[PDB]
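Peer 1: The structure under discussion is supplied below as structure tokens; questions concerning it will follow.
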Amino acid sequence: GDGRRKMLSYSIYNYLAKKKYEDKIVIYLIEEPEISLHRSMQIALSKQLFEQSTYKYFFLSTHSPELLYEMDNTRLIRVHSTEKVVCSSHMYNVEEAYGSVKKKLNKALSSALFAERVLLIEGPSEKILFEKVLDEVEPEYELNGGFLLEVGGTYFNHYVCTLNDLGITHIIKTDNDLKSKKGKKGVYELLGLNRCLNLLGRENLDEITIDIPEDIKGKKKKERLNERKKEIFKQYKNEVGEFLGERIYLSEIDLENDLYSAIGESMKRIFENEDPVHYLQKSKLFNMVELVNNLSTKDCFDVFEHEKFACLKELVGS
Amino acid sequence: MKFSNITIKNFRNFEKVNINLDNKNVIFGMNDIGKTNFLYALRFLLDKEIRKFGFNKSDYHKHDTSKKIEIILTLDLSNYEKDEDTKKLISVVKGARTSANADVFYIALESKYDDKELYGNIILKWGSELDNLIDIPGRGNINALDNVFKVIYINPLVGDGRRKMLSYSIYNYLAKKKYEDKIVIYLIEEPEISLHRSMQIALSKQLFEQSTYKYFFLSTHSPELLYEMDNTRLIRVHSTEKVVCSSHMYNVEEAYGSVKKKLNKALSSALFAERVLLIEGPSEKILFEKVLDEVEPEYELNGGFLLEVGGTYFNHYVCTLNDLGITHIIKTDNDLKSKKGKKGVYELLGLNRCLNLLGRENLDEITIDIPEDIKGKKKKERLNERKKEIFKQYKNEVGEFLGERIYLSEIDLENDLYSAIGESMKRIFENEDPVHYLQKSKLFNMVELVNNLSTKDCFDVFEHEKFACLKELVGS
Amino acid sequence: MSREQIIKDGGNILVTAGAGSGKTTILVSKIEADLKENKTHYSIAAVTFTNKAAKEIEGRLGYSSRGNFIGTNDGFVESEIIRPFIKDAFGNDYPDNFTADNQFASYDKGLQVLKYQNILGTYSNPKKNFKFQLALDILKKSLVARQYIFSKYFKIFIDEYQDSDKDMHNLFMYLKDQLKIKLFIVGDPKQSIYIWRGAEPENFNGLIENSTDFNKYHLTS
């Protein structure tokens, strides 16, 4: 509709300011270009702004994260929500390593730039659980400037650098993971500890080896790896204490065990005739829906008030 | 008590449009001209300050002033006993009703152009029977219909978001005390003009969870306003030159109660699309985003969308999308879920989810021995062989699925991806079985894979027969 | 005195007031108090026996866009019950046109006059009423008529109840009981000199001496 007229206006601007002003330095001031614009047109304008040579110099004011789907090689200036004007700026770039996932980082981080506190999570299971718990306890957490960000299978450096430089509070919840190395068998990588260390400047750690005789398999192997994880967690106690001061929360094994330590009786009731953790870990998505469909307000307040879930209090400002 | 329908003929770009309604209504789409003309027709019917003027020559369809403009609205009076707005209407209407038609009422508008005087006069009628309507009485500049309805029009034009919220608050606590004896209808047009995201969410909560907004019509470009939607009509204007509209009565079931905040957020952004592909998790998101960026970089500029469905059934999304006229594609895989309690019995989850979308529902369970000795890769291949047998058994049902744009994998997406790029996967995943290794860490290994794929591999995946949903998404 | 106990009472009320008491003053005060107190869409109806009292009350009250009926009880039925809903009760052949010489002594001939002649009927015997029996007949046959009457008014003010026939009593009691509409009755027991027009003083006295849901006051001023 009228957005097409807006796009025509942009096109005439682009191919008029070139021929007529070949002997001048042209600077564009674009103020809230998304007033009556369709979403796809906003994405198209984002591509034009950040991937065309007609806009060498510009200043853009926006309320829309769809305009920032293509951002790269730009300054982000954030005006703090107070009466005294305070500003933070960050020089945003995307590394060549983060090249094949650039469309996910941008979409994920666009909506977190318009928040006050961001909690970085891994997958949709934690999303489901925390959404249920917060709706039960703090229904208006997102009206006050909270956000849940799914990080996925990358490192936290890219998000944390931007958020920290812009003045946005970041919380991270992780768990102790061991990843089997590609090729040689019997050697694993301390993935969770390494990801948490890289955010403290200290980077990477030595690998470990576990026997795991061929006879054992299944639940026995799972508990063997869990015992190894417990030993690793106990070994690096000072590093964990250092993490806690940076708003980084690392689980001893996983989120399932932390949730058990809080609502074990309810989980036993709901998951009748099974081991709650093992059953919950078979189908991550469906069994979480089964669990949240049978939780009450008492269980939500039990989870919220536990010490293993102190990131949720940080997210809502206590 | 309830708005039911509206018909518009020969008015501006409307030629013959019939739209079902409710008390709360949301209109969205890409036309942006029919969306405003809809609210203008409502104002002409119900607003005395707009109807006070006439109709110009530009108000007639195709500027052909030899045609008649008709706008007719329908109401339901079934809850006279429990509602006080039905009494407010009935106390001004006396005689225009009959007892055989005591539950339906009509309010109509008619205009015929005067070529000599160059004026279009508007004359209003009500009646219970649509073939017998009579003029609404009135003296001077006032009408009997003006005694009932109070139309409040809100438009941001003609930080500052806090001023907008203050305006909304004064509206809410002014229209109550002053208009306790009238029926108040709000027309909210693009309230997100210069509004922060959190304020949009707050306004959504106000609209859909407060009693001050019993009747309203809302036009929006923002999916953040729809985070709280429930018990509303969604009207979609098709992106063409001829005004076409689809409507759906949106509700959330009590079963879908604990996940309602996820369904709404997921489905809000898919309402502003043309084709939607429903996927399961973030691994498929990563893979398809890489492949599309390599092959079809501008798929989302042309109206494509990827929707993560998660651990639910497809009925809730498909009903809405189908009723609104949006094309839906589904890709699934054959899953067996171990039943809670008894061991050795599994549920045909994928087949059941695909069947429930064809009207046919649910299927019998199966039992597999799985002796305690075997475990690990051997058990995985045993279950995979069972999956292959199940897939081969229901070949006719699968053929029926393909006609509905439903694509079920024999086992999983990993095996389909192998059947296409096995050599590349063997190269990248050196010294392992590609599928088994890729299935250990779903998220990190997928990033490893996409970081080492070339354009040739992306075009191999795109052009395969096992990935025919991707061609549907981009419109071939 | 008791004039302050009336304005503070909301519901069914009697005022047994004699000549020179000031019925008009208290009636207007109560009407104004009820209108000022209520903030809903409902209205009131004031029914009298003469056009002079109707015009006096109309002038005293003033002007408003709220639809209140002030007039004679004969105009009440014609304006509210009969003319709008005559064809919904009996049929489309019965006319809603009339400008009221042609009096008879039967109800059926009254219907015949209204239909064929297209003029409102009458009765030769002054002890029986044609208007107020036709009105009650229509009210019991039309659902939309009852719906309108219930949705429209929340109180009805009646004065000089002593000069009321049995049909007037029947219609008013039907409104009070079946439709749940409040009543405000004012009358002088010893002013039945209009008995030559079929007035029945027994109704007011029976209401005074038997009613249990009616609040009773007497004015000596």
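Per Swiss-Prot, chain A residues shown: 258-575, in order.
Backbone N, Cα and C define each Cβ position, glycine as well.
Checked Swiss-Prot, it gives:
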- A:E379, A:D463, A:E464: divalent metal cation 1 binding site (BINDING)
- A:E383, A:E513: divalent metal cation 2 binding site (BINDING)
- A:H320 to A: Retains endonuclease activity, ATP only partially inhibits endonuclease activity (MUTAGEN)
- A:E379 to A: Loss of endonuclease activity (MUTAGEN)
- A:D511 to A: Loss of endonuclease activity (MUTAGEN)
- A:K541 to A: Loss of endonuclease activity (MUTAGEN)
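On this model, are these features tucked inside or out on the surface, and what's nearby?
Peer 2: For A:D463 (divalent metal cation 1 binding site), the count of additional Cβ atoms within 10 Å of its Cβ stands at 6 [all protein chains shown].
Within the same chain, residues at least six positions away from A:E513 (divalent metal cation 2 binding site) with a Cβ under 8 Å of its Cβ are A:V534, A:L537, A:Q538. In the three-state DSSP scheme, A:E513 (divalent metal cation 2 binding site) is classed as helix.
In the three-state DSSP classification, A:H320 (mutagenesis position) falls within coil.
In this view, A:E379 (mutagenesis position) is surrounded by 18 other Cβ atoms within 10 Å of its Cβ, with every protein chain counted.
Of all Cβ atoms in the shown protein chains, 17 besides its own fall within 10 Å of the Cβ of A:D511 (mutagenesis position).
Classification of A:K541 (mutagenesis position) by DSSP places it within a helix.
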Peer 1: Cβ within less than 8 Å of a chain B Cβ is the test here; which of the recorded positions A:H320, A:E383, A:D463, A:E464, A:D511, A:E513 meet it?
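Peer 2: Answer, by Cβ distance to chain B: A:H320.
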Peer 1: Of all the binding-site residues here, A:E383, A:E464, which one's CB has the most other CB atoms within 10 A?
Peer 2: A:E383
Peer 1: Hey, which of the mutagenesis positions A:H320, A:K541 is the loneliest by Cβ count within 10 Å?
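Peer 2: Ranked by other Cβ atoms within 10 Å, the mutagenesis positions A:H320, A:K541 bottom out at A:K541.
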Peer 1: In DSSP terms, helix, strand or coil for A:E464 (divalent metal cation 1 binding site)?
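Peer 2: The three-state answer is coil.
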Peer 1: Spatially, and counting Cα to Cα, which of the binding-site residues is closest to A:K541 (mutagenesis position)? Options: A:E383, A:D463, A:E464.
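Peer 2: Among A:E383, A:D463, A:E464, A:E383.
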